[PDB]
Amino acid sequence: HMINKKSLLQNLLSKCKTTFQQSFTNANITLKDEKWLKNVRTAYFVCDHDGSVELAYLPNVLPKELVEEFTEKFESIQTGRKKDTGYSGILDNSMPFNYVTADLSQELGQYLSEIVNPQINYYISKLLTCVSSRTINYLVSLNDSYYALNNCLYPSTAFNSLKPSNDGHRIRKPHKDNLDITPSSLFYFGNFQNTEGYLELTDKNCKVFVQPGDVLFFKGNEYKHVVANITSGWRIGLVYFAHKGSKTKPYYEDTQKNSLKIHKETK
DNA sequence: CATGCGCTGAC
DNA sequence: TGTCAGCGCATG
Ligand SMILES: O=C(O)CCC(=O)C(=O)O
Ligand SMILES: [Mn+2]
């Protein structure tokens, strides 16, 4: 009727250590209803009474060369972009169907889908096979086309470019991601200080200090969250997520406006 | 740079 | 016969 924290953490760390081939020191774990650590600089897990992981933070899982390489390219592409966000894969937003994102054909989407996602997906696989099996079991039940389009288990990738003193960015405003049917997987890039650009869970009073190469697995639909400002550097991050629509709404294999016309005549 | 089409939880 | 801001995406 109640899981003991000591044993569960021993198991999660054991599986993580063998899969990621690195030891996570000073790891901690807390039930979702309990008091959460105010500051997380090390491996961290939260869960419900049943023991399913609703949050997992693994520091520095990505290899240095990989993080550095993707950072230089991201910043290069983003310089030639206006908006501070981008999306690859599919989106159902504001439509009763899943559509291919506009960025996919652009330089950013091409980079994410063809180069980045295939490599990151392996680390997403490492991650889910450790902390949450139900998530990966669910993701593979989706349409074959999504996996092909985004070259990932997640149908959708969000690209967030946060420069200093930008308070207008959607990640700077406390929110839940309410269309999420599963916990998202987050990866960080760029360069910023470890006292800044942290992810704060507002209602849990918990600050996760995230750094390039770190991974964060958590439910955005349940736990309200916000990202702190940076005074220097450049904070770039990738969010792999799945909207409810991906399972429910139909898919016309085209962009938003085109998929809409097709939707009408489909009747 | 404001408006139209369109969805949806949070209130 | 509830309102509305907001991981889209244009058009002028
Ligand atoms: O950047 C982060 O750490 C969180 C971003 C996020 O929650 C989002 O993109 O909706
Ligand atoms: Mn979010």
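Each residue's number is its place along the chain shown, starting with 1.
From the backbone N, Cα and C atoms, a Cβ is placed for every residue, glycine too.
A:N93 (mutagenesis position) falls within neither a helix nor a strand when secondary structure is assigned with DSSP, and so counts as coil. While the structure shown retains the original residue, Swiss-Prot records the mutagenesis experiment A:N93 to D (Swiss-Prot position 147) with this note: Reduced enzyme activity with DNA containing 5-methylcytosine.
For A:144-244, the entry in Swiss-Prot reads domain 'Fe2OG dioxygenase'.
Quoting Swiss-Prot on the mutagenesis of A:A158 to G (Swiss-Prot position 212): No effect on enzyme activity. Taking all protein chains in view, 23 other C-beta atoms sit within 10 angstroms of the C-beta of A:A158 (mutagenesis position).
Quoted from Swiss-Prot, the note on the mutagenesis of A:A158 to V (Swiss-Prot position 212) is: Decreases enzyme activity with DNA containing 5-hydroxymethylcytosine.
Here the residue is the original one, while Swiss-Prot reports the published mutagenesis A:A158 to F, I or L (Swiss-Prot position 212) with the comment Strongly reduced enzyme activity.
For A:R170 (2-oxoglutarate binding site), the Cβ neighbour count at a 10 Å cut-off comes to 13, with all displayed protein chains included. Here Swiss-Prot flags A:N160, A:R170, A:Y188, A:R235 as 2-oxoglutarate binding site, drawing on experimental evidence.
Take the CB of A:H175 (Fe cation binding site) and look out to 10 A: across all protein chains shown you find 13 other CB atoms. Residues annotated as Fe cation binding site in Swiss-Prot: A:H175, A:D177, A:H225.
For the mutagenesis of A:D180 to A (Swiss-Prot position 234), Swiss-Prot gives this note: Nearly abolishes enzyme activity with DNA containing 5-methylcytosine. The structure shown keeps the original residue. Sequence-distant contacts of A:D180 (mutagenesis position), defined as residues of its own chain at least six apart whose C-beta falls under 8 angstroms from its C-beta, comprise A:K219, A:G220, A:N221, A:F241, A:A242, A:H243, A:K244. The DSSP secondary structure for A:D180 (mutagenesis position) is strand.
A:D180 to N (Swiss-Prot position 234) appears in Swiss-Prot as a published mutagenesis result, with the remark: Strongly reduced enzyme activity with DNA containing 5-methylcytosine.
A:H243 (mutagenesis position) is surrounded by 22 other CB atoms, counting those within 10 A of its CB over all protein chains shown. According to Swiss-Prot, the mutagenesis experiment A:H243 to N (Swiss-Prot position 297) carries this note: Strongly reduced enzyme activity with DNA containing 5-methylcytosine.
Here Swiss-Prot describes A:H243 to Q (Swiss-Prot position 297) as a published mutagenesis experiment; the accompanying note says: Reduced enzyme activity with DNA containing 5-methylcytosine. Annotation note: A:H243 (mutagenesis position) sits in a strand segment as assigned by DSSP.
Annotation of the mutagenesis experiment A:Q256 to A (Swiss-Prot position 310) in Swiss-Prot: Reduced enzyme activity with DNA containing 5-methylcytosine. Counting every protein chain shown, 18 other Cβ atoms lie within 10 Å of the Cβ of A:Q256 (mutagenesis position).
In the three-state DSSP reading, A:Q256 (mutagenesis position) counts as helix. The feature substrate binding site is assigned by Swiss-Prot to A:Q256.
In sequence order, A:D84, A:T85, A:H169, A:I171, A:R235, A:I236, A:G237, A:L238, A:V239 are the residues near A:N160 (2-oxoglutarate binding site), counting only same-chain partners six or more apart with C-beta under 8 A. The shortest Cα-Cα distance between A:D177 (Fe cation binding site) and any of the recorded positions A:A158, A:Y188, A:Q256 is the one to A:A158. Among the recorded positions A:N93, A:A158, A:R170, A:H175, A:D177, A:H243, the residues whose Cβ sits under 6 Å from any atom of ligand 1 are A:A158, A:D177. Proximity to ligand 2 (Cβ under 6 Å from any of its atoms) holds for these recorded positions out of A:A158, A:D177, A:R235: A:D177. When Cβ neighbours within 10 Å are tallied across all protein chains shown, the highest count among the binding-site residues A:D177, A:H225, A:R235 belongs to A:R235.
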